[PDB]
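Handing you a structure now.
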Amino acid sequence: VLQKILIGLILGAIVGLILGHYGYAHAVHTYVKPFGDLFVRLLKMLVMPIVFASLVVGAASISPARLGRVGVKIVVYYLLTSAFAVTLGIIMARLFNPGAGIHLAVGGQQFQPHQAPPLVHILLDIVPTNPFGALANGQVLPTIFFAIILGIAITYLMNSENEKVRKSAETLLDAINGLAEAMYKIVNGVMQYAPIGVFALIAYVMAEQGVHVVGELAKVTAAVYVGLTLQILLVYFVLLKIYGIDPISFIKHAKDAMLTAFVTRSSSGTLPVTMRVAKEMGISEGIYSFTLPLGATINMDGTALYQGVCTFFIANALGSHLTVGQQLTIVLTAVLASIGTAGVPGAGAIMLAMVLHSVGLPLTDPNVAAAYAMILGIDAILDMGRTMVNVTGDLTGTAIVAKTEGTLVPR
Amino acid sequence: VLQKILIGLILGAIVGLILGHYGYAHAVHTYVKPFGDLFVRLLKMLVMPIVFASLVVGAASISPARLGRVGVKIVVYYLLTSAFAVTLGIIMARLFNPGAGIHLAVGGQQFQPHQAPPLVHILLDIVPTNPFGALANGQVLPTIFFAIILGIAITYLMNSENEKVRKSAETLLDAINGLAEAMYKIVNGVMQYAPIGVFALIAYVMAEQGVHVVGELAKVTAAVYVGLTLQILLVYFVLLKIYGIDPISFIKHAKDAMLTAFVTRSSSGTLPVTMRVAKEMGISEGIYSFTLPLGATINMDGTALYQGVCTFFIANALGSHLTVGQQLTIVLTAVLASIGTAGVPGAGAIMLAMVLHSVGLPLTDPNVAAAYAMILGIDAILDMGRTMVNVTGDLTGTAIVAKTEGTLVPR
Amino acid sequence: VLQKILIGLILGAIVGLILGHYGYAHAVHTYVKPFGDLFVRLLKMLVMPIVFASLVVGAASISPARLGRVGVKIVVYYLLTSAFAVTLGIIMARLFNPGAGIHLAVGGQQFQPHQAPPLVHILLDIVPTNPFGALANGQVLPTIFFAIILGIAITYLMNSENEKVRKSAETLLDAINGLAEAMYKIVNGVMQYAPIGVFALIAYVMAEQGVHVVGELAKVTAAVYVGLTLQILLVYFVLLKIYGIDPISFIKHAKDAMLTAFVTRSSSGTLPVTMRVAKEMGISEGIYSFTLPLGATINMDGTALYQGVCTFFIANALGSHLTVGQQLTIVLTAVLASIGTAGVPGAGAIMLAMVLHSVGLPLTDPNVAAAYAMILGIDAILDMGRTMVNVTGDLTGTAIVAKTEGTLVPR
Ligand SMILES: CCCCCCCC/C=C\CCCCCCCC(=O)OC[C@H](O)CO
Ligand SMILES: CCCCCCCC/C=C\CCCCCCCC(=O)OC[C@H](O)CO
Ligand SMILES: CCCCCCCC/C=C\CCCCCCCC(=O)OC[C@H](O)CO
Ligand SMILES: CCCCCCCCCCCCCCCCCCCC
Ligand SMILES: CCCCCCCCCCCCCCCCCCCC
Ligand SMILES: CCCCCCCCCCCCCCCCCCCC
Ligand SMILES: CCCCCCCCCCCCCCCCCCCC
Ligand SMILES: CCCCCCCCCCCCCCCCCCCC
Ligand SMILES: CCCCCCCCCCCCCCCCCCCC
Ligand SMILES: CCCCCCCCO[C@@H]1O[C@H](CO)[C@@H](O)[C@H](O)[C@H]1O
Ligand SMILES: CCCCCCCCO[C@@H]1O[C@H](CO)[C@@H](O)[C@H](O)[C@H]1O
Ligand SMILES: CCCCCCCCO[C@@H]1O[C@H](CO)[C@@H](O)[C@H](O)[C@H]1O
Ligand code: NA
Ligand code: NA
Ligand code: NA
Ligand code: NA
Ligand code: NA
Ligand code: NA
């Protein structure tokens, strides 16, 4: 029930700030957060079953050729929106000018960012050498790959002349479809707990980081969140309408994944809600079962935009000036970064470091590190918004593609 | 066949002691033990399939509400019996006074015990973020959690108005039930090898550690084993009868898991036998599929009792006196310890260290370490008994709960 | 299509050598190899599903007793052919005298070989303590073990008097058989990409290592490849014909796995092709589903032969002379080595080190290391041939056993 999570969101926000103000933050950490973390875990639990099972069923429902057209379409969409995101972040930064006048003292946290594996590696790894391992290690891309191959192959089998082959292929499908159906059913149950979860999650963030949102760090929050707002209005909404979708209808249907993403701060972990949203939008499983898990890992408009704003904040705080040529470099790098970290765990951190280095602000610089460490103080706050844009772009792309594919039913 | 394993148990015991006496222990290690270790592996092999599959089928057979009442009931039972166990160990220690007069020289083995993760962590981890990972990593609690959720959800699906949904849910169930049935079938085969396995296992223990059972270490063995005996007679038997179960009937049915636990020294690894025992007792799968795997990981009366006796042995050997207040502390800590190590691998070692530290005998003390190292010399001997009490308590709880739940058939 | 891969093999070979000669090797590394590596990954992807599923179906189709006779038969075959292989390598070495006159300077690469776990360990580990873990970790032997047990048990279940038990066992079988069928279907698709894959793979090897094949390293290549040829002609062919199989028919059917092994340099990774080959030979799934995965891990005639030739090359390069008694030692050790590394990852490297040490040439000797490092320069070249003999022996054994088992249909 929407009312209820919205109450949880609002109540938790304010109680978090109140308790955080009176230095009862470590109480919230101890006694409250747990109930939030549970919600997250409960959702994450569904991910690898619901992604795998849904895709096998989906991949087997529609023609390979359509799937491939779907793939081209969304990939292009994911690329363009990402590029506009990081761009919009630069604009947002140049307009609001966060991080300026800051003269931080070196010391405190240092980082040695992990290096992104080469692009070839990352592409190759889309193909699992062991699908059972990919499922157990929770690797989404390889799971996507195998699910599709298996689904396609199942369809061939069901067109066999030998009944025995047909029947055993049907059984596997039905079993896997049983699992898919089950995971959607479980989502409905989990979402009853959402109010308590949503409450506890936001409460903790507000109690911990709500307080830190002051001075220049408020400028960053503003720039970021105005940026994120603008991506939704000026990009998604406009696009949705161009392709004959009512933005309000979409929000109406999408609201559940959007709210879950915001608090959960997990694109991956919101997937089950996202995927149910698309189902309830009446989108073909042959589409969203592919696009949404893909988008969840490679399509992060929120993050892109943040990377722009963060690069400028750090540059400002060091008194660096970013030429237009450097601004170009940021966009390019941001786009490449998300491609070249596609499967990689903790890809957000790596990307940022790549983007920062592209304009000569290595995180291994003590002055850069001081600046970064400052903005990290409120990352949870930032992460909520940007995660939610991350998910919302997936549904937008999925909606748009679904819409251009017109009528589409199983074979 | 019972006769046969009892012969294996007895033959192996005596041949182990004979060979061990004549310094042919490393022969037994080399050429005999392997056949025992095989038996253990063969049983362990069934665990994660039979736990998962059985629970899905079970969770789907009975109402959630009943399952929850079942859960409350056994948890309470597991708590009370654990508390009495460790208590009975203290009593057993104060009566027999093991470890007294010992003045060990420092040196030899040292330990740095692993720390137990915080209680919140341990509770949260009951919920797997990846069930395929939990299955592959052999994590029982999270597997229990997911199995139940999946089973419940399958039942909802089978009440669907859409035939297609019903059918695919049925298929998944039947597939999983096939796997469950298969694992029970395999147990029957494995247990034919039990005589050889039981023989080799006990032979090795007697040949290695049988000899060490002398002086104060005999006092410890006595105290422990008298303790373990007393738990069965004064606790399980009495309880069984209060709840209208014949202790001899129970033993008659239970004997197989009891004997397997004793030699196998693995609660987890005995599970398949335990779970077959409960089936042959005619207990609802909706009950024992839940209670027995749970009890197997969190309900260890044998270990609790040992912890009591071990704390006193170490204290005695150092000339420490344990006030009544400290004795209280041991009980509490022992109980908490098993809760706060629920999922954790090598939880036995951690628990003991926690209990020892609770009364000011840290294992990082060279004098404590010398004392502990002494009792470790015969841990295999000790472990046999205590493992068997560990398993037996599970069946007792399961029997009692099953009995209070009265008539119970699938929906 | 055969024509096409043969064109890929030939084209790639020559273009590799041409580009390699003109110092464009790192181009081939960068822009070509990827397409080859993809082919390998695509095949590896099928391995654990197709091995597991095929064996369950197979083990359930034929009587345990037959399976056991099959097992004895192939094991014996695997042992004899291995012994002849390493022997033939010694002969090949004494005839061609590779490595003689070489006086290498110490320095460059050093190795500390991993130690093989004890034989008992390796045998025990055939039995998985967690089959889900064995599947996810891609452990073949334990997967073989469990698949067989599960398959046998399924058959018992299907002879049950209770319909419910029968039906749920059937469903599991059909589901698993669906998966098996699917993997074979996928192989057919993958093999359409083979021409491009085969091209890129060979191109890279020729561009990288083709050039290094000169002087004494040419002598080694010759000795090895003549050896490998001779194993096929004098051993497999002769054996095939003794047991009433036409060598050319066999090659005709086998060619696909042979060519895939050669380029792929992965016995494991060729399995899916190998297993399809045997199916198309009309061999019982109850046989090849067992023998081929087994042979793929423990039966490596190519490697054995190489080990012989490599031991002599190293000995020659150091000016060591190998007595007839030492030559005996090599054979024995080579045979034992493959047994005592059965499941072990990177078993090839370990085996070689064991064999080298058996005659007093430890890889930790800087002079030995220099010699070994030299031959490593062309290992890819060597590996192609020896991998292909490795696979071919599996099909030969499988064909021979299948043939001696006469008519064999499901129960
Ligand atoms: C459904 C509509 C309701 C939406 C409302 C849901 C709550 C959103 C919370 C944060 C969003 C990001 C804004 C960050 C807020 C920071 C709090 C703050 O400014 O506190 C500073 C401190 O009080 C001075 O020292
Ligand atoms: C079914 C009824 C048959 C039950 C019998 C099964 C065997 C039980 C073995 C050990 C249990 C614990 C007792 C430990 C025995 C230690 C042996 C011992 O005392 O030997 C000392 C040595 O001989 C002096 O130097
Ligand atoms: C189907 C029939 C066609 C079969 C053909 C497929 C290609 C086989 C390639 C290598 C095999 C092993 C031989 C190794 C060849 C080494 C190349 C070489 O000798 O080059 C040295 C260099 O040119 C001087 O500096
Ligand atoms: C006519 C036959 C076409 C078969 C297509 C089968 C499925 C196509 C999949 C879509 C391809 C588009 C690329 C999507 C891959 C994701 C990119 C990852 C970048 C890190
Ligand atoms: C079916 C009837 C539903 C009524 C309309 C509900 C619309 C709710 C609007 C939610 C849109 C965004 C949700 C995310 C909120 C993020 C937190 C706000 C702080 C920036
Ligand atoms: C009326 C709806 C109730 C739904 C209950 C669903 C299943 C209940 C499970 C039993 C709950 C009791 C607690 C058992 C958890 C194990 C404790 C672990 C401690 C480490
Ligand atoms: C159906 C007929 C069965 C006859 C009765 C069998 C009863 C056997 C008693 C076994 C009870 C405990 C088994 C574990 C033995 C532990 C080793 C003893 C040393 C302490
Ligand atoms: C009459 C009952 C026989 C049951 C046999 C069940 C299956 C037999 C399997 C074949 C046994 C031969 C040994 C093969 C094991 C592989 C050896 C690995 C060496 C590293
Ligand atoms: C069905 C018609 C097929 C025609 C006959 C095809 C026979 C091809 C012969 C291939 C045999 C070996 C294949 C591996 C080649 C290894 C590379 C050669 C260099 C040593
Ligand atoms: C406003 C909420 C989002 C709507 C997204 C529009 C995408 C339409 O979705 C499409 O609709 C077709 C017609 O029913 C179906 O046949 C297709 O399977 C489906 O993909
Ligand atoms: C003495 C061996 C242990 C017996 C345990 C008694 C628990 C009874 O078990 C119960 O029996 C009911 C009546 O048949 C069944 O309907 C229930 O499913 C079952 O849980
Ligand atoms: C030349 C290609 C290899 C041929 C291998 C010969 C092995 C024969 O294979 C056997 O044939 C029998 C008769 O059809 C079948 O009933 C058996 O299932 C099968 O194992
Ligand atoms: Na994007
Ligand atoms: Na996304
Ligand atoms: Na207990
Ligand atoms: Na237990
Ligand atoms: Na061999
Ligand atoms: Na092989």
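Numbering starts at 1 and runs along the chain as it is shown here.
Backbone N, Cα and C atoms are what each Cβ position is placed from, and that goes for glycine too.
Pulled from Swiss-Prot, these are the listed features:
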type	residues	note
BINDING	B:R265, B:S266, B:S267, B:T303, B:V344, B:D383, B:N390	L-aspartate binding site
BINDING	B:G295, B:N299, B:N390, B:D394	Na(+) 1 binding site
BINDING	B:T297, B:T341	Na(+) 2 binding site
MUTAGEN	B:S54 to V (Swiss-Prot position 65)	Strongly decreased chloride conductance
MUTAGEN	B:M300 to A (Swiss-Prot position 311)	Decreased dependence of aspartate binding on Na(+) concentration
MUTAGEN	B:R386 to A (Swiss-Prot position 397)	Strongly decreased affinity for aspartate
MUTAGEN	B:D394 to N (Swiss-Prot position 405)	Strongly decreased affinity for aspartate
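What does the local environment look like for each feature on the list?
On its own chain, B:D383 (L-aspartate binding site) has B:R265 as residues at least 6 apart in sequence with a Cβ closer than 8 Å to its own Cβ.
Reduced to three states, the DSSP call for B:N299 (Na(+) 1 binding site) is coil. Contacts of B:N299 (Na(+) 1 binding site) defined by a Cβ separation under 8 A and a same-chain sequence distance of 6+ are given as B:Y78, B:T81, B:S82, B:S338, B:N390, B:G393, B:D394, B:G397, in order along the sequence.
Of all Cβ atoms in the protein chains displayed, 31 besides its own lie within 10 Å of the Cβ of B:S54 (mutagenesis position).
Every protein chain shown contributes to the tally, and the Cβ of B:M300 (mutagenesis position) ends up with 31 other Cβ atoms within 10 Å.
Secondary structure from DSSP puts B:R386 (mutagenesis position) in a helix.
When secondary structure is read from DSSP and collapsed to three states, B:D394 (mutagenesis position) falls in the helix class.
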Quick one: which of these recorded positions, B:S54, B:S267, B:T303, B:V344, B:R386, have their CA within 10 A of B:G295 (Na(+) 1 binding site)?
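So the list is B:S267.
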Based on DSSP, name the secondary structure state of B:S267 (L-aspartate binding site): helix, strand or coil.
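Its secondary structure by DSSP: helix.
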Would you mind sorting out which recorded positions among B:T303, B:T341, B:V344, B:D383, B:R386 put a C-beta under 6 angstroms from ligand 16?
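None, as no Cβ falls under 6 Å.
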Provide, as an integer number of angstrom, the distance between the C-alpha atoms of B:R386 (mutagenesis position) and B:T341 (Na(+) 2 binding site).
18
Give me the CA-CA distance between B:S267 (L-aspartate binding site) and B:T341 (Na(+) 2 binding site), in Å, as a whole number.
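Answer for this pair: 15 Å between alpha carbons.
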Which of these recorded positions is closest to B:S54 (mutagenesis position) if you go by CA atoms: B:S266, B:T297, B:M300, B:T303?
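When the Cα distances are compared, B:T297 comes out closest.
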10 Å Cβ neighbour count around B:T303 (L-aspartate binding site)?
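Taking every protein chain into account, the count is 28.
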Other than B:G295, B:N299, B:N390, B:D394 themselves, what residues in this chain have Cβ atoms within 8 Å of the centroid of the Na(+) 1 site's Cβ atoms?
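Going along the sequence, the neighbours come out as B:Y78, B:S267, B:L292, B:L294, B:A296, B:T297, B:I298, B:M300, B:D301, B:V391, B:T392, B:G393, B:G397.
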By the count of other Cβ atoms within 10 Å, pick out the sparsest of the recorded positions B:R265, B:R386.
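Candidates: the recorded positions B:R265, B:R386. Fewest Cβ atoms within 10 Å: B:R265.
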Within a 10 Å radius of its Cβ, which of these binding-site residues (B:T297, B:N390) has the fewest neighbouring Cβ atoms?
B:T297
Express the distance between the Cα positions of B:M300 (mutagenesis position) and B:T341 (Na(+) 2 binding site) as a whole number of Å.
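If we compare the Cα positions of B:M300 (mutagenesis position) and B:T341 (Na(+) 2 binding site), the gap is 12 Å.
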State the three-class DSSP label for B:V344 (L-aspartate binding site), counting H, G and I as helix, E and B as strand, and everything else as coil.
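Note: B:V344 (L-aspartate binding site) is coil by DSSP, not helix or strand.
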